[PDB]
Amino acid sequence: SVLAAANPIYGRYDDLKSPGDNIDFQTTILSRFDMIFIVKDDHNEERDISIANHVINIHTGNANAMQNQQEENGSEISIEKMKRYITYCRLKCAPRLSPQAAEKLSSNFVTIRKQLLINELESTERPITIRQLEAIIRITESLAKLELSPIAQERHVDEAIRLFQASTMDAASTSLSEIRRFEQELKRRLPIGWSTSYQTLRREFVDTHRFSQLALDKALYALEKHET
Amino acid sequence: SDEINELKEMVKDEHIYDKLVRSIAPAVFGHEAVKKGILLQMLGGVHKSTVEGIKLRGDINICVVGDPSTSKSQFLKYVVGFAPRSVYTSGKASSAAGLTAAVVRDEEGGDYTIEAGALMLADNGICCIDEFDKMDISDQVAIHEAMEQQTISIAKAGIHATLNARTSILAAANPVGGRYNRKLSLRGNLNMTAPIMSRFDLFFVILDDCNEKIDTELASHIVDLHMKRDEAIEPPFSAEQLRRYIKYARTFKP
């Protein structure tokens, strides 16, 4: 089961951009993947002081990594044991969902389909596959296999719906046009476009301190699409 | 003994600089820039000291650029003709080494015998390459390694090695479109990578502009050529003496 961490391009503007459209020219990747989490190195003085102070503690006098150990005495799992546990649950029991949970998820997915269609009436640029539903399922069975129970429950799933909902929120989230101003070249530069193409854009944008591959294509694809 | 008198006669005069400059490349007509550009490679700096430490340069470099038919090549041929310890290649076909050593293996009987070759076999001298713009990426990097680290490091499937080449490199490089592009930055025109670019000082670009003194001189000179008389136009010093003169001028530690 693949766990992948991609690196997004150009930073925050890619959020300003359509949420998909990131990976190569194709979102299909993101379609195959069940749980997509857009994250960031967000900084909050509260949290930033938390992490910082924690590091100051880490260097010396050194003795913070003990909190885990008293978590071990009191509550928390040694992670040397967690592994054995995972093996255990993994081989022993194979979970199965309950009917009311099923119909509950039917309601879930039809509300998703209908509502988000209505959202896409405006051609809002972003998605929904039955594969996503199947994902939600696999989460329910996974967590059911946490409890170790041979049977699923409703609240159990009630967690999963919302969790995946956070994932949808991740599915949901102007341009200077400077580079996109390929018009100047296309015009008064080249009516035949020839002797230029991707090559021209380079020499013209090669020593102009300026153009990235995705940048060049984006502005190109942009203008291609834009109809300019 | 008999010649040293001539050498003295050369150093005495106040014009022999100008004589040098005008007498360099008879075949070529004018330009006056690349004359100095060519000679000042033959006579190099101290290329020594300053320790502790890393050593200064020393030597010199030039890359002639211009619209073809400008006879930029005549200079080249004149240098490979005139000065000893001078290699001439037309690379694009370098092809690779070429400008470096093979190294030759086997011999037989232990091998590690080293090919000359191209660039390095001309050492403490002037290597002349046509068309930097044709040799693409592979070798240009090697040349950079020659004009940066000053040493040529060679390890192939066998005995590791380091072979010194201390050289001046005279190149002739054609513009992107073989033309100016006056309005374009030279930086953008020559089309060779930045690090090798910044090591060549300086370029001495040749361009054609309307002129009347030089024009008159051309018409005069050409009609002269076709005219058996007078072809009596000549320079000052010949081609043989200018060598012993230079070699004398090399023994100085300015």
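Residues 510-763, in that order, are what chain B shows, numbered as in Swiss-Prot.
Heads up, the Cβ atoms here are built off N, Cα and C, so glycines get one too.
What Swiss-Prot lists as domain 'MCM' is B:525-732.
Neighbour list (B:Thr579 (ATP binding site), Cβ cut-off 8 Å, at least 6 residues apart, same chain): B:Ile715, B:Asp717. Swiss-Prot lists B:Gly575, B:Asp576, B:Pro577, B:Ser578, B:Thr579, B:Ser580, B:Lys581, B:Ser582 with the feature ATP binding site, giving sequence analysis as the kind of evidence.
Here the residue is the original one, but Swiss-Prot notes a mutagenesis experiment at this spot, B:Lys581 to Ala: Loss of MCM2-7 complex helicase activity. Using a 10 Å radius centred on the Cβ of B:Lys581 (mutagenesis position) and all shown protein chains, the other Cβ atoms total 21.
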With every protein chain in view, how many other Cβ atoms are within 10 Å of the Cβ of B:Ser578 (ATP binding site)?
8
Other than B:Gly575, B:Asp576, B:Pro577, B:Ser578, B:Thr579, B:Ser580, B:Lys581, B:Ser582 themselves, what residues in this chain have Cβ atoms within 8 Å of the centroid of the ATP site's Cβ atoms?
B:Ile715
Pop the Cα-Cα gap between B:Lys581 (mutagenesis position) and B:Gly575 (ATP binding site) into the table, whole Å please.
8
Near B:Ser582 (ATP binding site), which residues of its own chain have a C-beta under 8 A away, given they sit six or more steps off in sequence?
B:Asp639, B:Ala681
